[PDB]
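S.K.: Pasting a structure below so you can have a look.
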Amino acid sequence: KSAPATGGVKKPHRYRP
Amino acid sequence: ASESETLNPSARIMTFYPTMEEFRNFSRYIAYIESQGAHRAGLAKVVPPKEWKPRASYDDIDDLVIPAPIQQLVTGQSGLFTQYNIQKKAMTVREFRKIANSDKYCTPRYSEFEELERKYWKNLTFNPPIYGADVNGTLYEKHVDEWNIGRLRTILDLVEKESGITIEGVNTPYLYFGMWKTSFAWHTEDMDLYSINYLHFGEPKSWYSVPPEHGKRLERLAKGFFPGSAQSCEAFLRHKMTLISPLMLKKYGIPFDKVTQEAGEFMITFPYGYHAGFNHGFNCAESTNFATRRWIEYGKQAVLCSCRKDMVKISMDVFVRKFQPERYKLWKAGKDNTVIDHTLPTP
Ligand SMILES: O=C(O)CNC(=O)C(=O)O
Ligand SMILES: [Fe+2]
Ligand SMILES: [Zn+2]
């Protein structure tokens, strides 16, 4: 693995200026 | 066709007007609209009984803080665009509403929606609006027990129940403050779950939807238009950056339907139902995901984005074990080759 099988956020990508 | 494919054969967006009695049980009503074939369109509208309300008034939120508003820069032409969301500094609803109503970002004048729609697709790459999207929180009052986006009580609760894991926006509520031309790109829900959207107040929100039965066709078209993105991540549409106009879908034979959501109305998206849209002007919506027994197969076969590390991922193990015990062993051994029937409800 390398990440959880359950988790995350719904808020998509967020680029900054 | 076994009455399953006989229901809503055109797979169009249906609208329902439940009585307070039918409205009382959420999961039951969902199963009810699916019995009428509502899931075929991938999107359905539900108008709550007139005497129902989740909050008394919204004259006390000018203070609410939008921690990470985003400015939507869109690049593209000929009905194909990519949206880059730039994070702006936190701001209150008051400040947002101010800008939203300014003549700079104000809603243009128009006669019929058709015209407003043409203006949207004509100027979406100009004067980049700000969207106060994905804000943790609810506007429902503690006592509202009917269709409370904060606690729908579906089997999706098993995730939190079994592991205590919280996934903001998925098993928790999100609020979206929009202005004219703010939009949401083409996508299905994370893990191809269902979503519920309630427009608390403000201008309308228009939606486009592709029947789950034709979702793979939309993907093939998308892959072809954005080959680069497709090869770096099969499920690149989950990045929620791809915009495709209805004329383009029309030009390539991809079936779809459109609907406009008005304040006080609910929108329900079904598993593997691709949707996109834009806001007419200043408005506020609340939404979250939910699950049904029918979603389980979808969740097991959902194609996920891996090129990013922070994407929503849900272990299906607890669901297969509890609702598909006879297939757990087989599934765990990657030998579960079940085929999904998008028209079939839940016998
Ligand atoms: O509100 C938005 O901008 C997008 N909403 C959804 O995709 C939804 O409710 O399923
Ligand atoms: Fe969605
Ligand atoms: Zn990806």
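Chain B is numbered as in Swiss-Prot; shown residues: 2-348, in order.
This entry, so its header tells us, was determined using X-ray crystallography, 2.0 Å.
The backbone N, Cα and C atoms fix where each Cβ goes, and this holds for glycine too.
Take a look at what Swiss-Prot says about it:
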- B:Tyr132, B:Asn198, B:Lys206, B:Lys241: 2-oxoglutarate binding site (BINDING)
- B:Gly133 to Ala: Abolishes histone demethylase activity; when associated with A-138 (MUTAGEN)
- B:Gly138 to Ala: Abolishes histone demethylase activity; when associated with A-138 (MUTAGEN)
- B:142-308: domain 'JmjC' (DOMAIN)
- B:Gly165 to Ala: Abolishes histone demethylase activity; when associated with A-165 (MUTAGEN)
- B:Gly170 to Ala: Abolishes histone demethylase activity; when associated with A-165 (MUTAGEN)
- B:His188 to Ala: Abolishes histone demethylase activity without affecting ability to bind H4K20me2 (MUTAGEN)
- B:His188, B:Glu190, B:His276: Fe cation binding site (BINDING)
- B:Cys234, B:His240, B:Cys306, B:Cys308: Zn(2+) binding site (BINDING)
S.K.: Which one is it: of the recorded positions B:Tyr132, B:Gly138, B:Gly170, B:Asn198, B:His276, which Cβ has the fewest other Cβ atoms within 10 Å in this structure?
M.R.: B:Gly138
S.K.: State the Cα to Cα distance, in Å, between B:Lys206 (2-oxoglutarate binding site) and B:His276 (Fe cation binding site), rounded to an integer.
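M.R.: That separation, Cα to Cα, works out to 12 Å.
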S.K.: List only the single closest residue to B:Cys308 (Zn(2+) binding site), chosen from the recorded positions B:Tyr132, B:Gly165, B:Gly170, B:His188, B:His276 by CA-CA distance.
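M.R.: Ranked by Cα distance from B:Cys308 (Zn(2+) binding site), first place goes to B:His188.
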S.K.: Which residues, same chain and not among B:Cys234, B:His240, B:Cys306, B:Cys308, have a CB within 8 angstroms of the centroid of the CB atoms at the recorded Zn(2+) site?
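M.R.: Leaving out the recorded residues gives B:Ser230, B:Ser233, B:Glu235, B:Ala236, B:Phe237, B:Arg239, B:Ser307, B:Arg309, B:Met312.
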S.K.: Hey, for the Fe cation site built from B:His188, B:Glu190, B:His276, who else sits with CB inside 8 A of the CB center?
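M.R.: So the additional residues around the site are B:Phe185, B:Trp187, B:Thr189, B:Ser196, B:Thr270, B:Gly274, B:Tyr275, B:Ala277.
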S.K.: Hey, of the recorded positions listed (B:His188, B:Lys206, B:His240, B:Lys241), which one tops the CB count within 10 A?
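M.R.: The residue with the densest Cβ neighbourhood is B:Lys206.
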S.K.: Looking at the recorded positions B:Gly133, B:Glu190, B:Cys306, B:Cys308, which one has the fewest other Cβ atoms within 10 Å of its own Cβ?
M.R.: B:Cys308
S.K.: Taking the recorded 2-oxoglutarate site as B:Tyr132, B:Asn198, B:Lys206, B:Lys241, identify the other residues of that chain whose CB atom sits within 8 Å of the mean position of the site's CB atoms, giving them in sequence order.
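M.R.: Same chain, not in B:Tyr132, B:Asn198, B:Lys206, B:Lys241, Cβ within 8 Å: B:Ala134, B:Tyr177, B:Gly179, B:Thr183, B:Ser184, B:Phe185, B:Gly278, B:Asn280, B:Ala286, B:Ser288.
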S.K.: For the recorded positions listed here (B:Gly165, B:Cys234), tell me which residue's CB has the most neighbouring CB atoms inside 10 Å.
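M.R.: Highest number of other Cβ atoms within 10 Å: B:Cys234.
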S.K.: How many Å separate the Cα atoms of B:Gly170 (mutagenesis position) and B:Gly138 (mutagenesis position)?
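M.R.: About 9 Å separate the Cα atoms of these two residues.
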S.K.: Tell me, in order along the sequence, which binding-site residues from B:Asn198, B:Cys234, B:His240, B:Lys241, B:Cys306 have their CA within 10 Å of B:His188 (mutagenesis position).
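M.R.: Cα within 10 Å of B:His188 (mutagenesis position): B:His240, B:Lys241.
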